[PDB]
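Q: Take a look at the following structure, please.
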Protein chains: 2
Amino acid sequence: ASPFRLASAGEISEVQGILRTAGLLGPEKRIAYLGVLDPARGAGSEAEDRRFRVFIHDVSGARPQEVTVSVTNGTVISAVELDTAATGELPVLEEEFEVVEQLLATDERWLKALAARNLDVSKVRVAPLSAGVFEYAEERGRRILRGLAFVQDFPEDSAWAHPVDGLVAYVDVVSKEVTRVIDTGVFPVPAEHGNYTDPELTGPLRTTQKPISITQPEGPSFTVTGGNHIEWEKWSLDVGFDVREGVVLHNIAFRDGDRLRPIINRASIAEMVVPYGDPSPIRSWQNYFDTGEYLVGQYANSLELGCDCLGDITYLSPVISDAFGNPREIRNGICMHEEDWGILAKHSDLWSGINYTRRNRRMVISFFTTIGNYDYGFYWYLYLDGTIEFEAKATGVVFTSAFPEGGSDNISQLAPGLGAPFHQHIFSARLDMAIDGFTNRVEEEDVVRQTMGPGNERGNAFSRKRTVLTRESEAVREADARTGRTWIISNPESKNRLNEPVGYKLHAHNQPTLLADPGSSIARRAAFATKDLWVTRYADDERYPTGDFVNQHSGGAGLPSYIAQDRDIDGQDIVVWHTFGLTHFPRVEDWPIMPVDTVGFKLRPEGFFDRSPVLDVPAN
Amino acid sequence: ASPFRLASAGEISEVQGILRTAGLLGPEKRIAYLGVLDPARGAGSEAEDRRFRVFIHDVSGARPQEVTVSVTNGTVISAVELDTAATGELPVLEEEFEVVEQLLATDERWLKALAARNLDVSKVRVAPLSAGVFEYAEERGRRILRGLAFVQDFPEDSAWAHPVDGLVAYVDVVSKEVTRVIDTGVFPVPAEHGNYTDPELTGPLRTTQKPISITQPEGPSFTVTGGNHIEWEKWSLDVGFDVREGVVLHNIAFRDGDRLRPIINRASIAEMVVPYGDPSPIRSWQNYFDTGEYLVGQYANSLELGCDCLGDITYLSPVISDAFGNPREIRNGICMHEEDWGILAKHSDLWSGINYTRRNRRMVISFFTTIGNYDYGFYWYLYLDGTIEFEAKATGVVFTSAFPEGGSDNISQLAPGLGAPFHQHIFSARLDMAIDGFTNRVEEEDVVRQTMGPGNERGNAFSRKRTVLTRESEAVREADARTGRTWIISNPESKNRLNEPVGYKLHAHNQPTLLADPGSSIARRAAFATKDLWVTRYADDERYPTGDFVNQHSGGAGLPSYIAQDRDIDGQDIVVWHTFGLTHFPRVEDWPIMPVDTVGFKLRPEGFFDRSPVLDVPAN
Ligand SMILES: [Cu+2]
Ligand SMILES: [Cu+2]
């Protein structure tokens, strides 16, 4: 049995049983996070000790704990109470989100505000959002949620079309008290509806699209063994799933003839922040840490065939735990399939008379998640030529506000009186590198322009330069699209036939990074987002760029803390953290429902192979 | 019917008859370029007048002429003699390429160079490349091609694997003289073959790739009328083909309700430069102007179904003129098909209970060309949401040299002793803008970061700024990926319902531009490539960023010349020229045959529509 297989429903139940038996899961206990711990550093280590990490919250306000249980031996390996005001609060529970609207509905200040706007309280939906850490000392140690109002005229109506601006409430979800209600002024509530399903808005439906059928008469080319192990066109990997990160890929390797050579030990989107740049007090605290605070894997959708995933699809239905330890499966939550990718290589040679053409194809592993108004698709691609690529697709309904009279420098109009606060969606891919094994290093490669003169008389010469990042204090790098900056992860002791260290080159999209002022809370809490690439010495306890407990943490927690250790990264077990995102000034065509936009990165072999790894692909 | 239809065989033959009748096409004349001209500006279209422009070369050595004929009226509109030493030589003739190897084979200095290397002349292929303008005063006014040697061991051998470095010959293709033979020293000639079809090199072929059947049961969704008029999912356009530019798109328009709205009047890749960065005198003059010097449309491949173009494909077989004025058809030279493009939009709403998912698709129009060792595919994409995108695909065999013992800063090693000089593939897309008509303008949009303080107390705010480029003198812009710089083309007199000028935003990949020293011959001849964006006031004689005659032509024509006019581009008939390219540092993975690498750009609607233009897309 592989130590990388997906956690079984019975394993979750087993952790529940172990926890309750240990008396760590009473009536007031809630599992805020639960996930298996994959194998520590070993090699010939065979002791199958399946362990799970759990964050246990206490509804009575009693200190929460971080517990590690061995589902194999049925024991509690560790259990530590947490001082949340120091180390941060646990992830928000879905139940806590639910209580916000309820409480506000019976709060005088809230009802007072709704009354002044002639808004029927039973029609007002509340988006219960993370609070972060700002200037309210009373919040330290307490679990707060901040709610924003949206009018829903009827059950099937889209409330996002009707933001109630000038109003925000702060709710303590444990004592269940409305700590604050702020009403800066009445703003008219956008009247037009945004029901993209209403024929009055859609108009007659197109009858012009003919069907495109993608089939595989002989089935797929990849094989799935042990439930989540993929073998496809020389590639080898394990598809894992975590409630916090979503799909995680393990042991990405390419079989170069005889040997199965490792490339990336673990690949995942370790974080994703969505900061808002509207200076209004109503939204200036708004910053979603979808992965850290909400847990994107928890909200994974059940993908439909022919709708979400077209073609010959192979599904994985991961199992997560609920607030009480009961296993829950996300039916068809993961799509696995291979798709045509046009031309791989082509050449019509005059001298030899040989005309050669080959088609490319990509293995696709994906999942979609819904975080309130937004929906995000996470796609990992494996190409025939050895390229690894990640692509995040953003859709959903844009978060609205009112559009100020006289316009705004931080909000765009989408409809009459309907505003759309500017914001970014910034991802962090954590890549536990394993280029032909763990001894790796990273070089920053810049294009080098040369001056016309001796040795370059015609001024046509251009070169390249590579700077090795030796210590962590010099591994916080920024982009420079102008000089064609990329980053190469190589293995100093593994050379190709030309006696050069094998490698893989990371190609970033060079999108803008965190725009917020450097002294802001969000710049402190999402420092990872302020730079494009980070390199750290590997450590089993350094899993997220923002830290373990992101919710309401004061700042400096993940990457900036890890880097401060200043460890040696030159030819060591290393991890690459790549920051990449979309800076969003919503447009009229993003309303009522935003068409997909994407961001990503990819890594290509750079002297990894001895020649093209795709010479054996047939004509077809 | 449509003045935008493709030139027919008959029209070509007729142009030949008109030139002949006019005494402009006797036995010593050769057509170096022939193409139909676009209808003149202004709705004042007094019937059909199909005019063609021709560049006529004289094999006896007499001055060439540029001629415009009205194939409709059977007249010569104009015909002028060309002083090629001032205005540039005509594009290279296919026949002139054959010449080089032949002449060299009988030259004593050449045979002497070959003998010094123990190479059999009958086995030495010569790559006859464009000359450019350097320090050879004797070349002024003459049609020169420079030759580089490659050993081909047998008929089916790939000579690219065996470059003969240290040797270059200059040849006058009209007087048929070998003007120069330069030998800098013997180099070992790389021995390994690069026969990617040799079973011994490929190893047994994979038997693991199952079929991926892409079919359209009811046929395609697009219609082709009048030979080249395409109508697909609200889009409307004409697919034209020019021997110099290749596929050209005309009258790109989107049907918005009852109104056919124009977006781009004309789109084409107006130039394509491939500069080499090896300071060796053997190659320091190497710079392919594939479009301007070689003419990409003339080397377009015949695309095979199932191999090059997969799915339900509608082909176009454009007609070009051979060197004598006879028409020549390029069978299946252009592919037109629509393809699935994943998720268009997706949202699962808690509050409304509505889950919505829609698929995207794109109209693809492409062709592939072969310029000696390389092959480039040109792909234009039209998406359901109104996005217009271009993608250039680079493949084939890389241009080799010897890898110097002791390494190199401008050449990389691909095999033992085999080098690959550093180079770039830079394109220029000419976009004759028509955003809701000709009255357009361009703004450069930068993201704006804000300082924490009054009005932005929490330092989270970020904005954007737009600068209107009013005169051509301020319309030569550079990229700034750091500030998310983009360019918006709007129609100041056409507003969306929110009273905002409709527009389209151009998203560049922000790859490095021309690396050469600014004082070099290439920097001046490919000045366009030194900047990302140029905007000009439309002129019927301003068609190429490099001018009409690029072959052995110095700076003095093209964009830098047009720009000096400093015309008004603020709310005028304007043209956008976007420079974008690849910096290729050849890797071992690119040998023996290069796997596809890509580059491009796209334009997305920016307040062009009144809401998402895809609400009428059915689920089915
Ligand atoms: Cu957004
Ligand atoms: Cu290249």
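Heads up, chain B uses Swiss-Prot numbers, so what you see runs 9-628.
Backbone N, Cα and C define each Cβ position, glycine as well.
Positions annotated as active site, proton acceptor by Swiss-Prot: B:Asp298. According to Swiss-Prot, the feature active site, schiff-base intermediate with substrate maps to B:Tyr382, an assignment based on similarity to another entry. Among the features that Swiss-Prot reports, substrate binding site is placed at B:296-307, B:379-384. Residues annotated as Cu cation binding site in Swiss-Prot: B:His431, B:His433, B:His592. One entry in Swiss-Prot concerns the mutagenesis experiment B:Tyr382 to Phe. Its note says: Loss of activity.
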Q: Based on Cα coordinates, which of the following recorded positions are within 10 Å of B:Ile379 (substrate binding site): B:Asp298, B:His431, B:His433, B:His592?
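A: B:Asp298, listed in sequence order.
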Q: Given the recorded positions B:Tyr296, B:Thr299, B:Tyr302, B:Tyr382, find the one whose Cα is closest in space to the Cα of B:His431 (Cu cation binding site).
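A: Closest recorded candidate to B:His431 (Cu cation binding site) by Cα: B:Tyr296.
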Q: Which of the three DSSP states, helix, strand or coil, fits B:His431 (Cu cation binding site)?
A: strand
Q: List the other residues in this chain whose Cβ sits within 8 Å of the Cβ centroid of the Cu cation site residues B:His431, B:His433, B:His592, in sequence order.
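A: Filtered neighbour residues, in order: B:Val282, B:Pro283, B:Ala402, B:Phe430, B:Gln432, B:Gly589, B:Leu590, B:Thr591.
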Q: What is the separation, in Å, between the Cα atoms of B:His433 (Cu cation binding site) and B:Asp298 (active site, proton acceptor)?
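A: Rounded to a whole number, the Cα-Cα distance is 10 Å.
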Q: Can you give me the Cα-Cα distance between B:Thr299 (substrate binding site) and B:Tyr382 (mutagenesis position) in Å, rounded to a whole number?
A: 13
Q: Could you give the Cα-Cα distance between B:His592 (Cu cation binding site) and B:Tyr382 (mutagenesis position), in whole Å?
A: 13
Q: Whole-number answer please: how many Å between the C-alpha atoms of B:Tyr296 (substrate binding site) and B:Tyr382 (mutagenesis position)?
A: 11
Q: Taking only the binding-site residues B:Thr299, B:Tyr302, B:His592, which have a CB closer than 6 angstroms to any atom that belongs to ligand 2?
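A: What lies within reach of ligand 2, judged by Cβ under 6 Å, is B:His592.
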Q: Hey, what's the Cβ neighbour count for B:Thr299 (substrate binding site) at 10 Å?
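A: By my count, 28.
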Q: What is the total of other Cβ atoms whose distance to the Cβ of B:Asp298 (active site, proton acceptor) is within 10 Å?
A: 24
Q: Out of B:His431, B:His433, B:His592, which has the highest number of nearby Cβ atoms, where nearby means within 10 Å of its Cβ, if these are the binding-site residues?
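A: Of B:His431, B:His433, B:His592, the one with the most crowded Cβ is B:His431.
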Q: In angstrom units, rounded to an integer, how far apart are the Cα atoms of B:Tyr302 (substrate binding site) and B:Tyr382 (mutagenesis position)?
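A: Here the two Cα atoms lie 13 Å apart.
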Q: So which one is it: of the recorded positions B:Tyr302, B:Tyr382, which has the fewest other Cβ atoms within 10 Å?
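A: Per-residue Cβ counts within 10 Å for the recorded positions B:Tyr302, B:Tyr382 bottom out at B:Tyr382.
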Q: For B:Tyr382 (mutagenesis position) and the residue listed as 'active site, proton acceptor', determine the Cα separation and express it in whole Å.
A: 10
Q: Measuring Cα to Cα, tell me the gap between B:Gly305 (substrate binding site) and the residue listed as 'active site, proton acceptor' in whole angstrom.
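A: Here the two Cα atoms lie 10 Å apart.
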Q: With DSSP assignments reduced to helix, strand and coil, which class does B:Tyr382 (mutagenesis position) get?
A: strand
Q: Among the binding-site residues B:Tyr296, B:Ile379, which residue has the largest number of other Cβ atoms within 10 Å of its own Cβ?
A: B:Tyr296
Q: Around B:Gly305 (substrate binding site), how many other CB atoms lie within 10 A of its CB?
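A: Within a 10 Å radius of the Cβ of B:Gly305 (substrate binding site) lie 24 other Cβ atoms.
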